[PDB]
Amino acid sequence: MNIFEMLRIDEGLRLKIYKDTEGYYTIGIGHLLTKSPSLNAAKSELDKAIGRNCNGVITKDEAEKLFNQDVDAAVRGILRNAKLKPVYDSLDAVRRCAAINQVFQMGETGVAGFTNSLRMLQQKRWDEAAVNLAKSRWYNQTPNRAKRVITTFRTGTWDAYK
Ligand SMILES: Nc1ccccc1F
Ligand SMILES: [Cl-]
Ligand SMILES: [Cl-]
């Protein structure tokens, strides 16, 4: 198991514009195109990202390319964040994959108000952090996924992903 497999499992793969759990236009492996309600804006954004007139559809290789760039960006986002970096670098390898997953999903922004859980993770109070993390809109909106990431942080193992 590695970050790619893990997120591939959490985001799935779709080659045609779709709406995500929040109703926004996305494609591929959880690649958010726009928050706007205009399909045309989403298609324009898609073409800009791929470099060609896609007409709302991409190939698997294209999807995989967007994915690579998005994982990259997520980690880089973390390392560049003064509040995130120290936490991230205190964790082991599996738990670092759970931090990337959360960032991939919610953004560095979303994750920065998890201040209290961040502190518990840094202190390595696993069970405490797990309870704290569940107390969030994130867990109430996407419980099945949130449960998998939470277990991941609680246990430091890939059990939740089998
Ligand atoms: N949850 C989390 C997210 C990003 C960096 C570190 C973390 F602990
Ligand atoms: Cl791109
Ligand atoms: Cl879910």
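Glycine is no exception: its Cβ is also placed from the backbone N, Cα and C atoms.
What Swiss-Prot lists as active site, proton donor/acceptor is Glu11, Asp20. What Swiss-Prot records for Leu32, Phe104, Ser117, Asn132 is substrate binding site. Swiss-Prot documents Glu11 to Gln as a published mutagenesis change and attaches the note Complete loss of activity. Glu11 to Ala, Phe, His, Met or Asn appears in Swiss-Prot as a mutagenesis experiment; the accompanying note says: Complete loss of enzymatic activity. Listed in Swiss-Prot is the mutagenesis experiment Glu11 to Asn, annotated as follows: Loss of 84% of enzymatic activity. For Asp20 to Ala, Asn, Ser or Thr, Swiss-Prot lists a mutagenesis experiment annotated as follows: Complete loss of enzymatic activity. Swiss-Prot documents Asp20 to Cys as a published mutagenesis change and attaches the note Nearly no effet on specific enzymatic activity. Annotation of the published mutagenesis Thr26 to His in Swiss-Prot: Facilitates transglycosylation more effectively than hydrolysis; covalently bound substrate; the original residue is retained in the structure shown. For the mutagenesis result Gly30 to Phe, the note given in Swiss-Prot is Almost complete loss of enzymatic activity. The enzyme is destabilized by 1.5 kcal/mol. According to Swiss-Prot, the mutagenesis experiment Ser117 to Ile carries the following note: 500-fold decrease in enzymatic activity. Record note (Swiss-Prot) on the mutagenesis of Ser117 to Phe: 10-fold decrease in enzymatic activity. In Swiss-Prot, the entry for mutagenesis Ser117 to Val states: 50-fold decrease in enzymatic activity. The structure shown retains the original residue. Per Swiss-Prot, mutagenesis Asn132 to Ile is noted as: 5-fold decrease in enzymatic activity.
Mapped onto this structure are the features recorded in Swiss-Prot.
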residue: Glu11; record: mutagenesis position; CB count, 10 Å: 20
residue: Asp20; record: mutagenesis position; CB count, 10 Å: 16
residue: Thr26; record: mutagenesis position; CB count, 10 Å: 21
residue: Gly30; record: mutagenesis position; CB count, 10 Å: 20
residue: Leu32; record: substrate binding site; CB count, 10 Å: 17
residue: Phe104; record: substrate binding site; CB count, 10 Å: 23
residue: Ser117; record: mutagenesis position; CB count, 10 Å: 24
residue: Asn132; record: mutagenesis position; CB count, 10 Å: 19
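The mutagenesis positions near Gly30 (mutagenesis position), taking a 10 angstroms Cα-Cα threshold over the set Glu11, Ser117, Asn132, are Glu11. Spacing of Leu32 (substrate binding site) relative to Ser117 (mutagenesis position) is 26 Å (Cα to Cα, whole number).
Comparing the Cα of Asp20 (mutagenesis position) with the Cα of every entry in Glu11, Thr26, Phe104, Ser117, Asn132, these being the recorded positions, the smallest distance points to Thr26. Here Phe104 (substrate binding site) is compared against the mutagenesis positions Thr26, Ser117, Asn132, and the shortest C-alpha distance is to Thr26.
Comparing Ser117 (mutagenesis position) with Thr26 (mutagenesis position), their Cα atoms are 29 Å apart once rounded. DSSP assigns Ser117 (mutagenesis position) to a helix.
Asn132 (mutagenesis position) sits 29 Å from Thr26 (mutagenesis position), taking the CA atoms of both as reference points.
It is 11 Å from the Cα atom of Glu11 (mutagenesis position) to that of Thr26 (mutagenesis position).
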